[PDB]
Protein chains: 2
Amino acid sequence: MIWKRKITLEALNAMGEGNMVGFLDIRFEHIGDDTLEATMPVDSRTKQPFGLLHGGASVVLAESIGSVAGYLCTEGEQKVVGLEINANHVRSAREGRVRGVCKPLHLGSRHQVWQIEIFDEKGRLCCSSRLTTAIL
Amino acid sequence: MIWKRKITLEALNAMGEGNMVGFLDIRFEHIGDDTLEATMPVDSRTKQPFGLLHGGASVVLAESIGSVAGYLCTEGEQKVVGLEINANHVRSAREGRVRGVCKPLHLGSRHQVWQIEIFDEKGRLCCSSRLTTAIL
Ligand SMILES: CC(C)(COP(=O)(O)OP(=O)(O)OC[C@H]1O[C@@H](n2cnc3c(N)ncnc32)[C@H](O)[C@@H]1OP(=O)(O)O)[C@@H](O)C(=O)NCCC(=O)NCCSCC(=O)c1ccccc1
Ligand SMILES: CC(C)(COP(=O)(O)OP(=O)(O)OC[C@H]1O[C@@H](n2cnc3c(N)ncnc32)[C@H](O)[C@@H]1OP(=O)(O)O)[C@@H](O)C(=O)NCCC(=O)NCCSCC(=O)c1ccccc1
C-alpha cells in the first residue's frame, strides 16, 4: 500500500462535512492499495448555465481526491496543499454521478503528482487531470 | 472592445441562477472593453477541510469567468466549451471574497486562450490560471 495514514471510508467522508466537499456531495467510495475513488452528482450545484457539468466542478472533484490521497501518503502533522492542477475536458456530462479515480504518478519527499480520471455512468472518460501537491 | 455580444452585467449575473455559479455566489462585477471580472466568497461552500479556499473553487471561478468572456466573443448560436485548463495556486486565501480578472491571450476562429488571475481582498495574487476553449 502507498498509504502512511490509516483512515476509514467513514472517517474520510466525515472530512467533507461543512466545507466544499460536503456541499457538492462528493463521496469517497473506495480506498484501494494504490488508488482512491470518489463520486459527485451532476446537478444544479455542479452545472454550468447551459446544462452541462461545470468544467470547474470536475476540477474540484480531482483536486479533492488528489489532495486527500496526497495527505494519506504523509504522516504526523505534515500537510498537503494543491500547487498546480490541470485538466482536459474530453466529454461533457449532463446527469447522474461522475466517478473520479486517482492514482500516484510521483510520491516525493516534498512534492507529489497525482493522476485523476473522471468517468460518467457509462464508464466513458469525461476529464483527465493532473495535480501537483506541495508537502508542508 | 473584444466582445461580439452585447450583454448587461445584470443579464450576465442572471445566467448563474439555478446552477453552480449562482450556488457559490459568484458575481460578475465589471465588463471592461477587454477584461471581465467576477468575485467569489471564501466560505463553507468553497473551503477545503483545513480552512483554506479549495484550489478547485479557484478553478470554478476561472473557468466561469473565462468561458463567459469566451462566449461574449462569439455570435449567434456559436457555443463555447472549456477544453483545457491549468492553474497555479501560489498563495492560500482564507477569508472574505476573491476577485478574478480575465484577459484574452489569444482570440481565434475556433479556439481561445484566456488568462485569469485571482486576488484576495488585500490584492495579493492567489491563483493564476489559463483556460483554452473550443468554439462549436
Ligand atoms: C524535485 C521534483 C521536481 C519534486 O519532487 P520532490 O518531492 O521535491 O523531491 P524528491 O524527494 O522526489 O527527490 C527528487 C530528486 O531531487 C533531489 N532533491 C530533492 N530535494 C533536494 C534539495 N533540497 N536539494 C538538492 N536536491 C534535492 C533528490 O536528491 C532527488 O534526486 P535524484 O533524482 O537524483 O534521486 C522531482 O519530481 C524531480 O526531480 N523531477 C525532475 C525535474 C527535471 O528533471 N526537470 C527537467 C530538467 S530541469 C529544466 C530544464 O530543462 C533546464 C533547461 C535549461 C537550463 C536549466 C534547466
Ligand atoms: C506554500 C506554497 C505552496 C509555496 O510557497 P512559495 O513557493 O515558497 O512562494 P512564496 O515565498 O511567495 O510563499 C507564499 C506565502 O506562503 C507562505 N508560506 C510559505 N511556506 C509556508 C508554510 N509551510 N505554511 C504556511 N505558509 C507558508 C509564505 O510565507 C508566503 O506568505 P507571506 O508572504 O504572507 O508571508 C505557496 O505557494 C502556497 O501556499 N500556495 C497555496 C496552496 C493552496 O492553498 N492550494 C489550495 C488549497 S489545498 C488543496 C485543496 O483544495 C484540498 C481539497 C481537499 C482536501 C485537502 C486539500
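Note: Cβ is positioned from N, Cα and C throughout, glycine not excepted.
Sequence-distant contacts of B:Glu63 (mutagenesis position), defined as residues of its own chain at least six apart whose C-beta falls under 8 angstroms from its C-beta, comprise B:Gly82, B:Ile85, B:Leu131. Annotation source Swiss-Prot lists active site, nucleophile or proton acceptor at B:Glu63.
Sequence annotations record features per position, and here Swiss-Prot assigns substrate binding site to B:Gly82, B:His89, B:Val90, B:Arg91, B:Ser92, B:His106, B:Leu107, B:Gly108, B:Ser109, B:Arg110, B:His111. Cβ neighbours of B:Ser109 (substrate binding site) (same chain, under 8 Å, six or more residues apart in sequence): B:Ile135.
One entry in Swiss-Prot concerns the mutagenesis experiment B:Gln48 to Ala. Its note says: Almost loss of activity with benzoyl-CoA as substrate. Sequence-distant neighbours of B:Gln48 (mutagenesis position): residues of the same chain at least 6 apart with a C-beta under 8 Å from its C-beta are B:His54, B:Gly55.
Secondary structure at B:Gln48 (mutagenesis position), taken from DSSP and collapsed to helix, strand or coil, is coil. For the mutagenesis experiment B:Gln48 to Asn, the note given by Swiss-Prot reads: 51-fold decrease in catalytic efficiency toward benzoyl-CoA.
Within 10 Å of the C-beta of B:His54 (mutagenesis position) there are 28 other C-beta atoms, taking all protein chains into account. Under its mutagenesis annotations, Swiss-Prot gives B:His54 to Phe the following note: Almost loss of activity with benzoyl-CoA as substrate.
In the three-state DSSP reading, B:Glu63 (mutagenesis position) counts as helix. Under its mutagenesis annotations, Swiss-Prot gives B:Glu63 to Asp the following note: Almost loss of activity with benzoyl-CoA as substrate.
Listed in Swiss-Prot is the mutagenesis experiment B:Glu63 to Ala or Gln, annotated as follows: Loss of activity with benzoyl-CoA as substrate.
For the mutagenesis experiment B:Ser64 to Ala, the note given by Swiss-Prot reads: Almost no change in catalytic efficiency toward benzoyl-CoA. Its own atom aside, the Cβ of B:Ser64 (mutagenesis position) has 31 Cβ atoms within 10 angstroms in the protein chains shown.
As a published mutagenesis entry, B:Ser67 to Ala appears in Swiss-Prot alongside the note: Almost no change in catalytic efficiency toward benzoyl-CoA. Spatially close to B:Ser67 (mutagenesis position) yet at least six residues away along the chain are B:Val80, B:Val81, B:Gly82, B:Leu131, B:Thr133, judged by Cβ distances under 8 angstroms.
Its Cβ taken as reference, B:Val68 (mutagenesis position) is surrounded by 24 other Cβ atoms within 10 Å in the chains shown. Record note (Swiss-Prot), mutagenesis B:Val68 to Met: 10-fold decrease in catalytic efficiency toward lauroyl-CoA. Does not affect catalytic efficiency toward 1,4-dihydroxy-2-naphthoyl-CoA and benzoyl-CoA. The unchanged residue is displayed.
Just so you know, the Cβ of B:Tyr71 (mutagenesis position) picks up 24 other Cβ atoms within 10 Å once every protein chain is counted. Under mutagenesis, Swiss-Prot gives B:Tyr71 to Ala with this note: Does not affect activity.
Within the same chain, the residues at least 6 positions away from B:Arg91 (mutagenesis position) whose Cβ sits under 8 Å from its Cβ are B:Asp120, B:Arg124, B:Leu125, B:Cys126, listed in sequence order. Looking at Swiss-Prot, you'll find the mutagenesis B:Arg91 to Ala noted as follows: 9-fold decrease in catalytic efficiency toward benzoyl-CoA.
The mutagenesis experiment B:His106 to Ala is recorded by Swiss-Prot, whose note states: Almost no change in catalytic efficiency toward benzoyl-CoA. Note on B:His106 (mutagenesis position): other Cβ atoms within 10 Å of its Cβ, all shown chains, come to 10.
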Among residues B:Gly82, B:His89, B:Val90, B:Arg91, B:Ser92, B:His106, B:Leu107, B:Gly108, B:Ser109, B:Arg110, B:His111 annotated as binding substrate, what is the maximum Cα-Cα distance? Answer in Å.
36
So if I take the recorded positions (B:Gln48, B:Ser64, B:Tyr71, B:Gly82, B:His106, B:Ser109) and measure from each Cβ to the nearest atom of ligand 2, which come out below 6 Å?
B:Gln48
In whole Å, note down how far the CA of B:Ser64 (mutagenesis position) lies from the CA of B:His111 (substrate binding site).
16
